[PDB]
Amino acid sequence: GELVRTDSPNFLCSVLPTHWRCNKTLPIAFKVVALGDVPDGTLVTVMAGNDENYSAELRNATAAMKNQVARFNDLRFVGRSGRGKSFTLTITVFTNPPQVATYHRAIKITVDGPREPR
DNA sequence: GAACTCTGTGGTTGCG
DNA sequence: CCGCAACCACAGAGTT
């Protein structure tokens, strides 16, 4: 599906909603794509940091690279990012040595998530 | 049946 | 004083 470029010329990840509700399933399945070669089985995790929150509590943030793609099963953000602020996520691919791909200011996570005006 | 899970609406409220 | 954008609670309807 939709893909965005990361900090690294070797990895591309799915595009994430601009604003999403904590502990709620994502509208798409987050995936990480490897252009170079990554042997199957290789682990990939994702961390979501912020100026305020340092590494938001996540759910299901670890996947294994199957045929150049690490399909995350129902990844979820439990920690909030702070009024008006977003999460930058770090993609770490555990090959030797570990490679890293950062997806700057990707998604804001609030208790309500996007809501109809009042 | 109890105990979750999910998603929307209502009550509040600092900070512009 | 107004409102947005957040937080907190919890109701209703499904699930496990």
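By Swiss-Prot numbering, chain A shows 60-177, in order.
Looking at the header, which is where the method is noted, we find X-ray crystallography, 2.7 Å.
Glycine is treated like the rest: Cβ placed from N, Cα and C.
Sequence-distant contacts of A:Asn112 (chloride 1 binding site), defined as residues of its own chain at least six apart whose C-beta falls under 8 angstroms from its C-beta, comprise A:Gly138, A:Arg139, A:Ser140, A:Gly141, A:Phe146. Residues or ranges marked as chloride 1 binding site in Swiss-Prot: A:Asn112, A:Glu116.
The chloride 2 binding site feature in Swiss-Prot is assigned to A:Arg139, A:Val170; the stated evidence is sequence analysis. Within the same chain, the residues at least 6 positions away from A:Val170 (mutagenesis position) whose Cβ sits under 8 Å from its Cβ are A:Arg80, A:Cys81, A:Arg139, listed in sequence order. In the three-state DSSP scheme, A:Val170 (mutagenesis position) falls into the coil class.
Annotation of the published mutagenesis A:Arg80 to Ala in Swiss-Prot: Interferes with DNA-binding; the original residue is retained in the structure shown. Mapped onto three states, the DSSP output places A:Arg80 (mutagenesis position) in strand.
Here Swiss-Prot describes A:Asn109 to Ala as a published mutagenesis experiment; the accompanying note says: Interferes with heterodimerization. All chains included, 20 other C-beta atoms sit within 10 angstroms of the C-beta of A:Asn109 (mutagenesis position). Under the three-state DSSP scheme, A:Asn109 (mutagenesis position) falls in the coil class.
Here the residue is the original one, while Swiss-Prot reports the published mutagenesis A:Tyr113 to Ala with the comment Interferes with heterodimerization. Neighbour count (other Cβ atoms within 10 Å of the Cβ, all protein chains): 10 for A:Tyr113 (mutagenesis position).
Under the three-state DSSP scheme, A:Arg142 (mutagenesis position) falls in the coil class. Quoting Swiss-Prot on the mutagenesis of A:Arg142 to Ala: Interferes with DNA-binding.
Quoted from Swiss-Prot, the note on the mutagenesis of A:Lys144 to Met is: Interferes with DNA-binding.
Secondary structure from DSSP puts A:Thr149 (mutagenesis position) in a beta strand. The Cβ neighbour count for A:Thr149 (mutagenesis position), using a 10 Å radius over every protein chain in view, is 18. The mutagenesis experiment A:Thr149 to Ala is recorded by Swiss-Prot, whose note states: Interferes with heterodimerization.
The annotation that Swiss-Prot gives for the mutagenesis experiment A:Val170 to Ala reads: No effect.
A distance of 11 Å separates the Cα atom of A:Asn109 (mutagenesis position) from that of A:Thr149 (mutagenesis position). Of all Cβ atoms in the shown protein chains, 15 besides its own fall within 10 Å of the Cβ of A:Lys144 (mutagenesis position). The two recorded residues, A:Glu116 (chloride 1 binding site) and A:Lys144 (mutagenesis position), have Cα atoms 16 Å apart.
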